[PDB]
There are 6 protein chains.
Amino acid sequence: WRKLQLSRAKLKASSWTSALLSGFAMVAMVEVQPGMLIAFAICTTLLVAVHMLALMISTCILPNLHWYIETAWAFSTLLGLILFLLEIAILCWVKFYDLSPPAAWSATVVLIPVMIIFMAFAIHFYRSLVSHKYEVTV
Amino acid sequence: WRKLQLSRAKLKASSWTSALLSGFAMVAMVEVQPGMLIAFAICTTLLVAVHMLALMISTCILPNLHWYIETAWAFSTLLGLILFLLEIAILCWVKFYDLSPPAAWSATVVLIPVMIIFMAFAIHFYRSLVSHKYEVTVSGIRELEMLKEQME
Amino acid sequence: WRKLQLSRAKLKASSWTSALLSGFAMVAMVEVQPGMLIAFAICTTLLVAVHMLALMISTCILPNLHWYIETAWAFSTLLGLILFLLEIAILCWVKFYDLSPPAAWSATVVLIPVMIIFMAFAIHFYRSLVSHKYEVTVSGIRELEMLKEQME
Amino acid sequence: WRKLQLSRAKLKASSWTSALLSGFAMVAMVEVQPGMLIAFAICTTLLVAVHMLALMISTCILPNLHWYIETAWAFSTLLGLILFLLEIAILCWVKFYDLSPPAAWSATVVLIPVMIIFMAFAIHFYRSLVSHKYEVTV
Amino acid sequence: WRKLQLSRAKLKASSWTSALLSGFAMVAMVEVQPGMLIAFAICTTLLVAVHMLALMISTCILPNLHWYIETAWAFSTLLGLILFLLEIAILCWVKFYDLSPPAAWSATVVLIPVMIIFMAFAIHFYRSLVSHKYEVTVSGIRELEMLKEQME
Amino acid sequence: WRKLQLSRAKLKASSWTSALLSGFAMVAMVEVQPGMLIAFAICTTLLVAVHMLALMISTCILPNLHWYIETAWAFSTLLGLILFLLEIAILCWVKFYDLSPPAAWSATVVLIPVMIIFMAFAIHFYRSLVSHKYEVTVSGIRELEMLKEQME
């Protein structure tokens, strides 16, 4: 029971953001329509693609290894999550590099602190977890 | 009970994305408003149409073969899913081919890697499934025969 | 219980799409702002109107024939569903007919295939259903007669 | 129990549409930005206002006559519902009366059939209901 | 149980509108981009701010006086509710005062009727409530005294 | 049970706003497209980033210290909440600073009041809470001692 609730809630939660954030970003890109443009195209294309994985995983998990797909799901979500933040930075870039280049720097500069803590917080949480799997084993 | 929850949650989940992704894409296309344009019109028209199937399936499943429609539903969703990803690529194309054509190439190029793994991951998951339907069939019939043999 | 869940889930599901797809389409039309324009105005006006029916039905079903309104609801949803798909096609038309008319044809042409299978898939599913209502009816009277025969 | 579910589901359902349709219409009006303009301003202002009633009713019903507010709620929703349809028609009007006036006529003309069946379907359903309240009484 | 459902449903309901209406209004303002402009900036800034309160209250209520915060929540929601309606009026103003000033008057004029009934309906409902808290206090204390008198 | 509901409801509630408010703000910024611009880029970049934390926390909490992450979650949400309100102000600024600078001042000026009460209301609620944790602690040891005294 406690295992079924953790799946049902998570299922809706994942589909929720993926579709929203993805669809939102797509609309954002086309809305604003030198070198950074090479990233804007890739950063966006990856976002939609990454989230799709999570969504397609939301379709395959219902019928059905559980600890394997569970990872593909979480990893996909996280990958897409960081990307969305990566997206906003690129936007400030292009959205400002035409009329106000000076302010744009702060956007990419302010991204650095947060991007680090993000991937960092994920590590600490994971490390403490592996320690438990071993602790319980002994 | 475990079967009813898997349906209720799935039902809302499917309707959720279909309506959102579809409606979102439609707004995206009209928002930006050479040859690629032939695809942008088709790629989008299919997306809305494909998702609609899933939605219309969300309406017919409630009243009511179950393993048949279940496929039409999943297949539709998956088809629409890949399309959305196909959509974003086409957008980078048109959204850039005017001012910055050079970067656009990466978008369609970076799509290839992901599009493959997508349709590929769907195959591996499906294959492992069919193997189980057969596995259960053999073990199941065997156990039964064992009982049939002793009955005699 | 199984009947209450099928209603609660369906209720939210219907309201969900209707409001989303409807509101989305409305925003789409005004966003882009020869003969096809006569359809764009009608196709859209119907979409909002059709979905509204389903929504207003979501309000009247809670208090309260059940197989009658159930049809008005499903029919409305389906009508609005096909319309949304009809909408996207009209959009490619107007969204391209200004700068790129040539590609637009594929959109309406590609729509035909899918639109057919859509209304077609709905028929096959419905037909198989009616066959069951009859099948169960015959089986039902038979079981009863079996009991009536032994009673004697 | 069957009474609590009918309230919880209805509650979310009402809030759902009201906020969505209302917010959507508002965005629609400002997006496009002779005589019909007098209606576009009134038709929209009423929509947001009407739905708000339903929303504010979604806040007061939780604490707490039940058949009275139940009416204000349903009536508000229905009023806002018809208005949204009324809105789309007005949009085709203004959205076309600049470049393509000819097609606009169909929008308002096609609205008539549906608007009638709408208010009509509401009557038939209500009439059959009153007949039951009397039937049960006898 | 009946108290937990009233909280869970209300929680989602509040977060729902606040985020939607707020985010929607913000997008509306920037979308259209003499004296009324002084209000458009304030009316909007308050809306987002007011709803935020309700949202932040949706975060603090889960852990945890109950009749106090319950008021801050309801009051915030209501304040934001009326504001949204106040917003639409201001929009007709700015959205029209450029090309069609004449029609705009009706928008602000038609707002007056509804804005009054809104704050008015809130009063009647609240008044009837306070009357009950007092009513229960008297009947409740009376029943108790009746028992206290007999005890002696 | 009462602990599982408080988590499930909160989970959806958090994901809800984060994705909505974040995505909405992003669309708002690009939609409008002197010194304040330095803030608009930073204020927005932080919003998306902050909310992401809450979202990523919505993914890690399901598997699994509870009072620690619970804080990172609430703190993140609150940080993002205030930012959204900070965002609207910056918008009035840029959205008006071009054509109508005079009215913009009120937006940032009107923000001060509300921003204060916001962070202030959060403090009062928290303070009253800590007082209870201590109150219960004293009462708890007292009840126990009462039993310890009688035991003797």
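We're sticking with Swiss-Prot numbering for chain D, so the shown stretch reads 148-180, 189-219, 240-313, in order.
Heads up, the Cβ atoms here are built off N, Cα and C, so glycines get one too.
For D:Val174 (mutagenesis position), the Cβ neighbour count at a 10 Å cut-off comes to 20, with all displayed protein chains included. According to Swiss-Prot, the experimentally introduced change D:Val174 to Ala is described as follows: Constitutively permeable to Ca(2+) ions in the absence of Stim.
In the three-state DSSP scheme, D:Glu178 (mutagenesis position) falls into the helix class. Listed in sequence order, there are no same-chain residues at least 6 apart in sequence whose CB falls under 8 Å from the CB of D:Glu178 (mutagenesis position). Looking at Swiss-Prot, you'll find the mutagenesis D:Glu178 to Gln noted as follows: Impairs store-operated Ca(2+) influx.
Neighbour count (other Cβ atoms within 10 Å of the Cβ, all protein chains): 16 for D:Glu245 (mutagenesis position). Mapped onto three states, the DSSP output places D:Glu245 (mutagenesis position) in helix. D:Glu245 to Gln appears in Swiss-Prot as a mutagenesis experiment; the accompanying note says: Decreases store-operated Ca(2+) influx.
While the structure shown retains the original residue, Swiss-Prot records the mutagenesis experiment D:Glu262 to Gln with this note: Impairs store-operated Ca(2+) influx. Taking a C-beta cut-off of under 8 Å and a sequence gap of six or more, D:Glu262 (mutagenesis position) has these contacts in its own chain: D:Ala172, D:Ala175, D:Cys198, D:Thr199, D:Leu202.
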- Item | Cα separation, D:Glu245 (mutagenesis position) to D:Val174 (mutagenesis position) (Å, whole number) | 29
- Task: Note that 20 residues are unmodelled after D:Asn219 and before D:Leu240; then state the distance between the two Cα atoms in Å, as a whole number.
- Result: 9
